[PDB]
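> First the structure, then my questions, so here it is.
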Amino acid sequence: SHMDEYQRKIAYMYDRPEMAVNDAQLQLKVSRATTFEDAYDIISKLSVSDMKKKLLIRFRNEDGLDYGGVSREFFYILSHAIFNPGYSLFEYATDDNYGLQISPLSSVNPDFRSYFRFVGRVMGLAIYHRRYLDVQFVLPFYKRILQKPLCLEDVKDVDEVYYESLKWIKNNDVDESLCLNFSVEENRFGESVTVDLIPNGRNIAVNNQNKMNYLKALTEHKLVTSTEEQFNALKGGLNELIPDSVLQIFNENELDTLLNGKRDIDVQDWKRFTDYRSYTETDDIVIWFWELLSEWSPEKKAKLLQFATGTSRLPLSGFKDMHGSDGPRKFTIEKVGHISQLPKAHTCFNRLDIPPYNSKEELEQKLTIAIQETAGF
Amino acid sequence: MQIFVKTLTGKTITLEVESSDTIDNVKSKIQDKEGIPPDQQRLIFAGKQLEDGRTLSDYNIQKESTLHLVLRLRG
Amino acid sequence: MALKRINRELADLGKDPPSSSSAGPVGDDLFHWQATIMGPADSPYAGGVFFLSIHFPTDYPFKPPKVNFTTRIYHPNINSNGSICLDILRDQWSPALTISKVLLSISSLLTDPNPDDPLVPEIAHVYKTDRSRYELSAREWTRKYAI
């Protein structure tokens, strides 16, 4: 069982003498509105010895009990603030497939090292004090944190179409019709600049005897070399608290579970931020659908979400800020088709066509059968 | 007879079939020679899409007919 | 890699064009192209002219361009904003494809609308039920807008 082994690893990690908290209590006060500013003001000055004491968090002007819930809410707010793409630190890998990664443009700031060291300290504090964030990075990020070699398949998690094109180049031969050469054009604030994968790379065309080296260099540049200094600062900040000899007993999935807990898809937000065409909230096929989604395991809900929208990952703010192929396109339920046909899905418009069935058993059977070929989580 | 197919990447495929041969048989031969499933194959001849259940002669296909492989419609 | 390829595409279009569809950079910006499509003569859109805006992503040719219509067309697979996600430009893209293949695919789509991707359910229903009414409406729209 994967869960039992992961629990054994977690217990062994938290039983180490170098990851034991002290008894003195550190009170960390932050205002609810200005969470990011005050968090960066306080955390970026704490000593490592101070950060190892018990973390007590009290929001300003909000006296209350159950400090555990308060600390969890604080970490949720901070994780949704610092990792928000609008803050120009991280960014989605693609608009239609929401995966956080370090933004290459973040170097525009005069000193990104301080901010990324703060991010590393926040992640180390979350792992150290048994508190969960709620962000969802890409697998190459975790493979970088553990210092694992990165190969071509790792581009599949970042961008699907890019990986398909790279695999096409690997499989089929390359002619001189494709004007490909050892250089990458990057648009940084309007102006486009050329980066040479190898010295004098813009004057070397990729023949059939170079495409393997070209793919290797492209993968390395896309996944690693574009974010060297920033990730070095982030990992230094993270390893400040958690020694690297401790993180290197997990893998790219157990570390994700440790950072974010058991991944789940909220149903209340899904219901509150959906829209219907030719359907109404009082229609039977909608109340039955939401009851079924209520009494379902997270794996099957993720499978349905991937079947309908196209990906199993959600934006950082739930279904509210959901993007389609062309732009913002919230989850849509439509009455299209005959009774006998299975429910269908238009992925590029986040649409689910559900015919007017006659009973909840029939809807459950059709909806479970129609998503079998999909894989979620 | 022999027919020619132009694929997406410019590859030219020669197929030894007959006008009386059904569309299913021609698609089976194409799949055997290339591996592309017949359902995903969208061959346009004279600006029209061929359909299964018929023969080549049903679409006025003659010797050395030229077909263009195009992409399926999703919009 | 994203500029030599575009220059090659423009040069190829300038030598042996489709002679019906045309493409060209808008002003001086190689990553934003205008395209013109002549309505097929064997379809109700005959005699019309259509304009497309093509945006080339920096990852070209690995990532497909984004094409958007400018003139409204009564089509089961073209919405009011005029966006076509067809698999050549979202899922079935390979580096070997050029920008002329995309225009040829679109000019072929303007004759065989997809019935099983009802991007406009009203228009798709009209197409599946009343073919004559559908074609009359398409010609009405083409006369109304594409001029």
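Even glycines carry a Cβ here, placed using N, Cα and C.
Features from Swiss-Prot:
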- C:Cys85: active site, glycyl thioester intermediate (ACT_SITE)
- C:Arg90 to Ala: Reduces ubiquitin transfer between ubc4 and pub2. Reduces ubiquitin transfer between ptr3 and ubc4 (MUTAGEN)
- C:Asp91 to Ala: Enhances ubiquitin transfer between ubc4 and pub2. Reduces ubiquitin transfer between ptr3 and ubc4 (MUTAGEN)
- C:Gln92 to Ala: Reduces ubiquitin transfer between ubc4 and pub2. No effect on ubiquitin transfer between ptr3 and ubc4 (MUTAGEN)
- C:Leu97 to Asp: Reduces ubiquitin transfer between ubc4 and pub2. Enhances ubiquitin transfer between ptr3 and ubc4 (MUTAGEN)
- C:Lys101 to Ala: Reduces ubiquitin transfer between ubc4 and pub2. Enhances ubiquitin transfer between ptr3 and ubc4 (MUTAGEN)
- C:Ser105 to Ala: Reduces ubiquitin transfer between ubc4 and pub2. No effect on ubiquitin transfer between ptr3 and ubc4 (MUTAGEN)
- C:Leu119 to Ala: Reduces ubiquitin transfer between ubc4 and pub2. Reduces ubiquitin transfer between ptr3 and ubc4 (MUTAGEN)
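I'm curious about the neighbourhood of these features; can you describe it?
The number of other Cβ atoms within 10 Å of the Cβ belonging to C:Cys85 (active site, glycyl thioester intermediate), over all protein chains shown, comes to 23.
Annotation note: C:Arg90 (mutagenesis position) sits in a coil segment as assigned by DSSP.
Taking all protein chains in view, 18 other C-beta atoms sit within 10 angstroms of the C-beta of C:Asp91 (mutagenesis position).
All chains included, 17 other C-beta atoms sit within 10 angstroms of the C-beta of C:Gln92 (mutagenesis position).
For C:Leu97 (mutagenesis position), applying a Cβ distance below 8 Å and a minimum sequence separation of six or more within one chain yields C:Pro61, C:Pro64, C:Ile88. Annotation note: C:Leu97 (mutagenesis position) sits in a coil segment as assigned by DSSP.
The Cβ neighbour count for C:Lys101 (mutagenesis position), using a 10 Å radius and every protein chain shown, is 17.
Taken residue by residue with DSSP, C:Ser105 (mutagenesis position) is part of a helix.
According to DSSP, C:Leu119 (mutagenesis position) is assigned to coil rather than to any helix or strand. All chains included, 22 other C-beta atoms sit within 10 angstroms of the C-beta of C:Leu119 (mutagenesis position).
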> Run a quick check on C:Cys85, C:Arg90, C:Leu97, C:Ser105: which of these recorded positions have any Cβ-Cβ distance to chain A under 8 Å?
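Correct list, in sequence order: C:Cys85, C:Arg90.
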> Where the distance is taken from Cα to Cα, which of the recorded positions C:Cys85, C:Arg90, C:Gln92, C:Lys101 turns out closest to C:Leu119 (mutagenesis position)?
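For C:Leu119 (mutagenesis position), the closest Cα among C:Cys85, C:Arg90, C:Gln92, C:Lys101 is found at C:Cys85.
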> Among the mutagenesis positions listed here (C:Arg90, C:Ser105), identify the one with the smallest other-Cβ count within 10 Å.
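Fewest other Cβ atoms within 10 Å, among the mutagenesis positions C:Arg90, C:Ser105, is found for C:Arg90.
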